[PDB]
Amino acid sequence: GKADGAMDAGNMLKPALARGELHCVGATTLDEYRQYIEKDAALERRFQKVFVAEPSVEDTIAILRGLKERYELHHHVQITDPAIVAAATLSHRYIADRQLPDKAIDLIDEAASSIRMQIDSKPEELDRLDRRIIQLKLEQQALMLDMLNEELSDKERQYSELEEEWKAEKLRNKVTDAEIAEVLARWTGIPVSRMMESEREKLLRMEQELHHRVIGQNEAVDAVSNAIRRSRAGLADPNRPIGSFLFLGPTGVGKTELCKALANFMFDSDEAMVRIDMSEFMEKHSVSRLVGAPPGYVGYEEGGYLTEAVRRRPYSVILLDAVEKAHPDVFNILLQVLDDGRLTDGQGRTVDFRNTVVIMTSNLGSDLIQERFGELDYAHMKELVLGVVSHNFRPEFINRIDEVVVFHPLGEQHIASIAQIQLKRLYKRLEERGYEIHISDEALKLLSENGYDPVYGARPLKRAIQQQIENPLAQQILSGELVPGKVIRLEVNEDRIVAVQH
Amino acid sequence: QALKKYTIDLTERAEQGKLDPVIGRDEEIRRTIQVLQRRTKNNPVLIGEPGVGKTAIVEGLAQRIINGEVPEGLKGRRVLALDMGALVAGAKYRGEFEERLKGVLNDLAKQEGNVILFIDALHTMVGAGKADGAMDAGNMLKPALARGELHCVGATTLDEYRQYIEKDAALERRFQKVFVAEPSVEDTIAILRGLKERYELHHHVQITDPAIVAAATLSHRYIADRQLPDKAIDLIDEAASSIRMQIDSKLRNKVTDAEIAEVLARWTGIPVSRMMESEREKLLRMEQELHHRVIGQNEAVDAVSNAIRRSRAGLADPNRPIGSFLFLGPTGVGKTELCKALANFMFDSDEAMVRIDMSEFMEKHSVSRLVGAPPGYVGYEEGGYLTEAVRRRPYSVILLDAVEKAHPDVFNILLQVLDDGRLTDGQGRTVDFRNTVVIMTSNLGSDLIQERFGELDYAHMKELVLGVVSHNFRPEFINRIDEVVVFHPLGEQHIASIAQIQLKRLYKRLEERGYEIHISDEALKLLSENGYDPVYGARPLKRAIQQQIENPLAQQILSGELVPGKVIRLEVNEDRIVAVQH
Amino acid sequence: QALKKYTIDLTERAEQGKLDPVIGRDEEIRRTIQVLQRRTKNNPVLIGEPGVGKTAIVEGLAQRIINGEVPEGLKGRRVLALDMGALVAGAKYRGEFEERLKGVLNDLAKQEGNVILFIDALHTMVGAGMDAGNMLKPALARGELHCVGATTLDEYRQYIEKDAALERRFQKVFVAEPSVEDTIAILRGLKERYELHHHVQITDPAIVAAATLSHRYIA
Amino acid sequence: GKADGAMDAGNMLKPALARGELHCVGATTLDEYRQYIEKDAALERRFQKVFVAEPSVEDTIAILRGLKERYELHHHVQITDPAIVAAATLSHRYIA
Ligand SMILES: Nc1ncnc2c1ncn2[C@@H]1O[C@H](COP(=O)(O)OP(=O)(O)OP(O)(O)=S)[C@@H](O)[C@H]1O
Ligand SMILES: Nc1ncnc2c1ncn2[C@@H]1O[C@H](COP(=O)(O)OP(=O)(O)OP(O)(O)=S)[C@@H](O)[C@H]1O
Ligand SMILES: Nc1ncnc2c1ncn2[C@@H]1O[C@H](COP(=O)(O)OP(=O)(O)OP(O)(O)=S)[C@@H](O)[C@H]1O
Ligand SMILES: Nc1ncnc2c1ncn2[C@@H]1O[C@H](COP(=O)(O)OP(=O)(O)OP(O)(O)=S)[C@@H](O)[C@H]1O
Ligand SMILES: [Mg+2]
Ligand SMILES: [Mg+2]
Ligand SMILES: [Mg+2]
Ligand SMILES: [Mg+2]
């Protein structure tokens, strides 16, 4: 209420506060105290500071066991004491901004709202299928090629199955720890929730789901798969990230494909991953471009890059591609990251990385691996290229790595399978304009033999495909020679691969 | 009342049918409905990117309250939309804004908890009525938010939240973060198939469903600025505007997908449009039209011809740039002129290209010239050269001129560029290089090529000079290159044809000046026989043409001797060249 | 009424013929008319380096509304130039900018979408002390305001592309700086008004020499 | 014009500048021009830098000879022309 008639309301109370004739119990924040009171230091002494520490997990458990019955009587549901101890423990582990017991009560109360909404209308999967069948109903109405009425028939059948099963049980009217974990996995993003059977069947086939995109390379697919299975099962070291890997080998063996296949598995898109191309980081300033500017400097109030983009979605994959192409002491930021999951940015708030999968591709032993992947067992190769890495890095940073793996030069059956994959995506690119493509098996032999050399991996297969198909084929498509509808066969001449129209 | 003066009823507008139909957004509406029916903190904030449908989730929630698709507990709730500007506007005295806000709080306590308040732009609430010593709307809604008396549905942006609401941590913890992700391609198709009826009712036209799947796919692929389903709706609506004007001017009546590609080609410049027959026959004559400026060197003309034919025919690898060429040859055989032939074909201009002159980059930090300086350092706010040059012009041609001069590790930036088509500047955003033609022009093996181009076939020449380049670059980097072409030294007849090209462009320029010039073949023979040596390329040719033509020619023009409208016969002397006026 | 306190009716001025006979720039007017007939985001922003005649484009739009060269959705509109410098005039107290601006927005809602607004120097609207983008921003979003913004290229990419919400509520119309021949056509269009004001004659070789020397010797 | 529920002078005359109904002539210091008129758009291109030179010593002599009669007829005194050139020279020499 200060104005031109400046009486400010801190001044009128102030002799009553100083003389003790007013018993004013104040309560304020800890930043707001410093920012608004300790400016005006004539009133900062009138008060006495009672500090209210953040409670422990066990004190939060003791708090929730007497608040429980009030939320029970509001939502008309029960809360079972495993959900209380799960709310306190999980909210202390997986939510880093808020503080106890605000987030514990938030998980409890929102879970009870979720159970009340189950009991009110109908359960979850009924609503999932109900929204999707009304979606496909309106979309099929608007489509008046389809390949859609199959999907609507499938979802309506599954809706009828779950509706009859719901009538057979006519459920959840308590709050178990499963509902707390569902509300935690919708708060933050970390899949803490219990694995429903489709996801568990998907996750036991991790290697089978990844070898549709990474052919060969068994050891690293195993390592990646074991890290994610430990994370979902609940055995990962809770004071470190999920998996801190270091990939090694020649050029074009699927390193960035293994990371893009991780992202396409786990988040259903290739470029949903914090990607730090470490080859911009050749000087010691890129430290500042990932942790941000310090106070006083230019990009302070715009943040860092690694810190902010992980703190948005705390469960993600981090790729540090071409990790040898950096200054050697950019890997001390990663010492903090890989040992404890904490990275303090410029502004002072510590982003938590204990749910991210840090992956570092490289090529540091390419000469050695290309020389000796034959006639050597995998353990001795890992040993000797780890000696090479010890010539590169410092023994701090490679002690923090969860597993160093070795990639190997691709054989000819590998390049046959890769040629099949690249041709499937070429069929997808040319089906959209309206062209159907087959291929002779003799022609695939020409692709596998014209795109093989041991030193460059599986990129010469890609540009051999590019030349020996895509240059005459796009030559003919622009020529108007190849009309859609008819199947474009890929047959060979004596050395060429010609397209025909029959 | 003090609500009707200052709020806007959304359920009344949904009942009147003014709102957009909201299709999709299942789990966002469901989690918001869960957070609204809590005991304490009935406060969902919808934190998402700008454009992804954060308001439309709230209006879809109002439409479900109208239709009855909500649970029984929310049937009949009045979604009121707060207006911060309507509160601040009439309050300049001490305590009029706070009076209005306390009146709103008393009415929303009076409404029996039957009101779901809504604030788009929650940060406007954060700094709302804050004057010198005034209770803003943050500090006055701050008690009635922690007790669930106010059922406020916020909405804010993902980066505006960091600026304004994480500044004030108590009002930051009043709200629950319901995150609204940018939708996928299929969901954008479904969202457009919902809203097709509204744009057809407005523009009085029809929209065909191939144009909708084309709008969603092309907007997801090419436009990097805005987001889904906003940019796809923009392509739909601007194409419908275009068809409505082309009906209404003086023909079509249904939006096709090529209309969507036209609006995309006008927004960006990437030629996604259908090939007209003039441009398609122009494009099949790629090699001949590059040999209308670059005679000689058939190989890379074939290579770049094939690359642009792939780019236009849709066979281009969409996770990579269009072509990533390396040019290797003796000095002065038209490498830079092959790139200028590219720019002159592609954009109908000569220096219409992003031209990095890599002999400036002889140390490790001109890397930082091309990307920019990080946070904290000097050239932060000015960006980078390459990143602004490509972000402002997506479909361009990048020339790394004279790429042998630099430090050996400037070409790691290019590892990112040539592998995935992306490059992160200092300010933390990536530029999409899925549309450029990255071209490098070295001369690492000009001694070897000038020595042994004779008696060695082209494949083994490429093999040998590529082995030398393998000694000079890293195996990671030559693996990324699309096609390492090799340039051959010029012959005599090639230099004669180059001189013919120079004379014809000189005659065209001086005809634009207003003159008419003829020449005898003997002058051409003298020009071909005087300035020949294979070691120096076609530049001694052009400077000999320069001297032995343009010194007497400009000597005689400036005297007024050459009257325009005559015939300038470039005859010869016993040893030199002189022009006459007959 | 708040419009008459702060707006300038351009079409009423072109009705009395005070404006310039804008000749050329036809495709930019056509793209602006494409933008102003959408459903949402009806708000073009004219963008180019300064001096190239963007207010001239909106004057030509107003003259086409007066003559009737517009489609059948713009006959009868009024083009009102808003003055962002005039709303931040008496900015003493709290909530006095918002009173003026809400008066303008209520009176524009009163006309039932009949008024094209022209907010020149659009970089003023971002920083107004929250302030001014956040009262226009929902009405800009729904397309019930038809704000023809007009700002410099560098001011646009410094002020408005920093702020993504206000950036997507507009639509760019890039204004190409005219050629030498187009400047000659402009001066041949505007020769008569200057010869009827100065009461002198102007020699057309001096016109084409003036355009050529101005393009050559001033950067 | 810092008023209440009202307008100032500048943003009420600003319509009359770009409407042709004002033949205004301004006068200001260079610095306040370079802050307050170069920053605006319409106020910039409705105004022209007629720069005023600080005059020379003999020009000041001519001006003082043009105004010697007024001050002499005012104060009933007489002014000497060597006193004029001494005053002008020492005023430009000493006063800052
Ligand atoms: N095992 C594989 N399965 C399928 N495609 C593969 C495989 N290995 C390589 N490729 C293809 O070859 C390309 C090159 O592989 P990348 O992983 O990108 O190279 P890299 O492994 O990153 O090695 P560097 O050192 O980064 S060049 C990939 O993008 C795929 O298109
Ligand atoms: N699920 C959806 N159903 C229908 N229309 C949608 C949907 N999502 C987005 N839209 C449309 O997308 C456009 C923009 O969405 P908006 O919510 O208005 O943007 P926004 O989410 O408000 O983000 P800001 O912060 O206002 S820029 C509108 O035309 C909406 O109708
Ligand atoms: N086939 C050709 N047709 C026309 N002009 C050509 C041809 N080959 C070379 N030239 C001329 O060669 C001259 C020099 O070409 P540039 O490409 O600029 O030199 P360069 O190829 O870059 O060699 P370096 O190593 O960079 S010095 C140009 O002025 C061209 O006119
Ligand atoms: N096509 C045109 N027809 C007629 N006059 C034009 C044309 N283009 C520009 N002009 C004139 O050029 C001048 C430019 O006027 P303005 O539009 O105010 O300037 P501008 O191009 O908008 O640049 P700014 O950023 O507003 S200073 C005026 O005298 C116009 O009459
Ligand atoms: Mg890689
Ligand atoms: Mg919004
Ligand atoms: Mg060159
Ligand atoms: Mg202007």
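Swiss-Prot numbering applies to chain C: residues 159-287, 293-382, in that order.
Backbone N, Cα and C define each Cβ position, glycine as well.
Residues or ranges marked as ATP 1 binding site in Swiss-Prot: C:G206, C:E207, C:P208, C:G209, C:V210, C:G211, C:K212, C:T213. Among the mutagenesis entries in Swiss-Prot is C:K212 to T, noted as: Loss of ability to form oligomers even in the presence of ATP. Loss of chaperone activity. Among the mutagenesis results in Swiss-Prot, C:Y251 to A has the note: Decrease in ability to disaggregate proteins due to decreased substrate-binding activity. Retains hexameric quaternary structure and ATPase activity. The residue drawn here is the original one. According to Swiss-Prot, the experimentally introduced change C:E254 to A is described as follows: Decrease in ability to disaggregate proteins due to decreased substrate-binding activity. Retains hexameric quaternary structure and ATPase activity; when associated with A-257. Quoted from Swiss-Prot, the note attached to the mutagenesis of C:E257 to A states: Decrease in ability to disaggregate proteins due to decreased substrate-binding activity. Retains hexameric quaternary structure and ATPase activity; when associated with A-254. Recorded in Swiss-Prot as a mutagenesis result, C:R332 to A carries the remark: Loss of ability to form oligomers.
Other residues of the same chain near the ATP 1 site, with their Cβ within 8 Å of the Cβ centroid of C:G206, C:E207, C:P208, C:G209, C:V210, C:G211, C:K212, C:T213, are C:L204, C:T315, C:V338, C:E340. A 10 Å radius around the C-alpha of C:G206 (ATP 1 binding site) takes in these mutagenesis positions out of C:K212, C:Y251, C:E254, C:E257, C:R332, in sequence order: C:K212. Between the candidate binding-site residues, C:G206, C:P208, the densest Cβ environment within 10 Å is the one around C:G206. In this view, C:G209 (ATP 1 binding site) is surrounded by 9 other Cβ atoms within 10 Å of its Cβ, with every protein chain counted.
Counting only residues at least six positions away in the same chain, the Cβ atoms of C:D278, C:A313 sit under 8 Å from the Cβ of C:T213 (ATP 1 binding site). Taking a Cβ distance under 6 Å to any atom of ligand 8 as the criterion, the recorded positions C:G206, C:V210, C:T213, C:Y251 reduce to C:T213. For the mutagenesis positions shown (C:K212, C:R332), fewest C-beta neighbours within 10 angstroms: C:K212.
Listed recorded positions (C:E207, C:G209, C:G211, C:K212, C:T213, C:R332) with a CB under 8 Å from any chain B CB: none.
Note on C:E257 (mutagenesis position): other Cβ atoms within 10 Å of its Cβ, all shown chains, come to 19. The recorded positions under consideration are C:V210, C:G211, C:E254. Their Cβ neighbour counts within 10 Å are lowest for C:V210. Ligand 4 lies under 6 Å from the Cβ of none of the recorded positions C:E207, C:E254, C:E257.
Mapped onto three states, the DSSP output places C:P208 (ATP 1 binding site) in coil. Sequence-distant neighbours of C:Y251 (mutagenesis position) (same chain, 6+ residues apart, CB-CB distance under 8 A): none. Nothing from the recorded positions C:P208, C:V210, C:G211, C:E257 places its Cα within 10 Å of the Cα belonging to C:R332 (mutagenesis position).
Here the Cα atom of C:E254 (mutagenesis position) is found 33 Å from that of C:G209 (ATP 1 binding site). Among the recorded positions C:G206, C:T213, C:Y251, the ones whose Cβ sits under 8 Å from a Cβ of chain D are, in sequence order, C:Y251.
Residue pair C:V210 (ATP 1 binding site) / C:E257 (mutagenesis position) shows a Cα separation of 34 Å. Rounded to the nearest whole angstrom, the C-alpha distance between C:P208 (ATP 1 binding site) and C:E257 (mutagenesis position) is 32.
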